[PDB]
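I have placed the structure first, in the form of structure tokens, so that the comments after it can refer back to it.
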Amino acid sequence: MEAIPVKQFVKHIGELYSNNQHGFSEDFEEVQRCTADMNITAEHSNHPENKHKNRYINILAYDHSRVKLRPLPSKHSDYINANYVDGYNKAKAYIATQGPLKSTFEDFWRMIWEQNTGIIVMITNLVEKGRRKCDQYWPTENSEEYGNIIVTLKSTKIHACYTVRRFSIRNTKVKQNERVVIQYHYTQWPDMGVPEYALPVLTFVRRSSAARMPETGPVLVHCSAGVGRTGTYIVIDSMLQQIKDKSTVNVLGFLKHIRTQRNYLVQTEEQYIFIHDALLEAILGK
């Protein structure tokens, strides 16, 4: 399970695709099994006091990597369904989290302030195929207040496949009290499966990743559950970094690693293949 030289990676992808994607299936089954001999606790996710804070009953936040909110003058006011996840050669490069619920909007933005997050990556529409995937946690226009955080929409650019919203947020309890937060929102996403072409997503990953500023908190990445598309983004971004640093790729090894940090990151075999397509586009595009 060593790294694959980048110059051999597209050849590797041909082999994985062959025979009705046998190789991809083997890789992904190995991913799903790599948890087998591991008990990873999620006690806080399962506490009765926190259950209404989880969008999905089966999508939990592992204790050891969970993001903790500073306590409030409830013993469980520290909980949010979110985990630190490593990036390439960097611990806790991301926070992967669910699309926030109306009831967790205050927690959501409090986390963003406390963690010094400056980039939000949103990889879902609020509604897909007539189904609620995420609640709108930002102001349609001007300002909105979420607890002690006031969020102000400054500018929006709407590209073909994604939208960039520039916010300024303020903490009303701080007297240094304002920060820029940029949201990268991928908008062109099929209700079922993954986008037919990887290039639009590659472009989105490159630009949202390049927006990361030295030196700030982890980039917040969410979709609906915050595992499938979220894991897909994290692997693509991280492997682009590895390619740039060492001209090698290790999709399988890196994914088995982050799977210990949030459950189900990269949730389907189709997303696993899509990661490869995106990296293929990057390699061939050069």
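Swiss-Prot numbering applies to chain A: residues 825-897, 901-1002, 1013-1123, in that order.
Heads up, the Cβ atoms here are built off N, Cα and C, so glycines get one too.
Summarising the environment of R958 (mutagenesis position), the number of other Cβ atoms within 10 Å of its Cβ, over all protein chains shown, is 9. Swiss-Prot documents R958 to E as a published mutagenesis change and attaches the note Loss of dimerization; when associated with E-960.
For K960 (mutagenesis position), the count of additional Cβ atoms within 10 Å of its Cβ stands at 17 [all protein chains shown]. One mutagenesis experiment catalogued in Swiss-Prot, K960 to E, is accompanied by this note: Loss of dimerization; when associated with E-958.
Within 10 Å of the Cβ of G1063 (substrate binding site) there are 31 other Cβ atoms, across all protein chains. For the recorded site, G1063 (substrate binding site), the DSSP three-state label reads coil. What Swiss-Prot lists as substrate binding site is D1028, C1060, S1061, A1062, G1063, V1064, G1065, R1066, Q1104, and the listing cites similarity to another entry.
What Swiss-Prot lists as active site, phosphocysteine intermediate is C1060, and the listing cites sequence analysis. Every protein chain considered, the tally of other Cβ atoms within 10 Å of the Cβ of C1060 (active site, phosphocysteine intermediate) stands at 26.
Put simply, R958 (mutagenesis position) is 17 Å from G1065 (substrate binding site) when counted between their Cα atoms.
The distance from the Cα of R958 (mutagenesis position) to the Cα of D1028 (substrate binding site) comes to 9 Å. Residue pair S1061 (substrate binding site) / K960 (mutagenesis position) shows a Cα separation of 5 Å. Gap in the deposited chain: 10 residues are missing between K1002 and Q1013, whose Cα atoms are separated by 7 Å. Take the Cα of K960 (mutagenesis position) and measure to each of the recorded positions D1028, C1060, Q1104: the nearest one is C1060.
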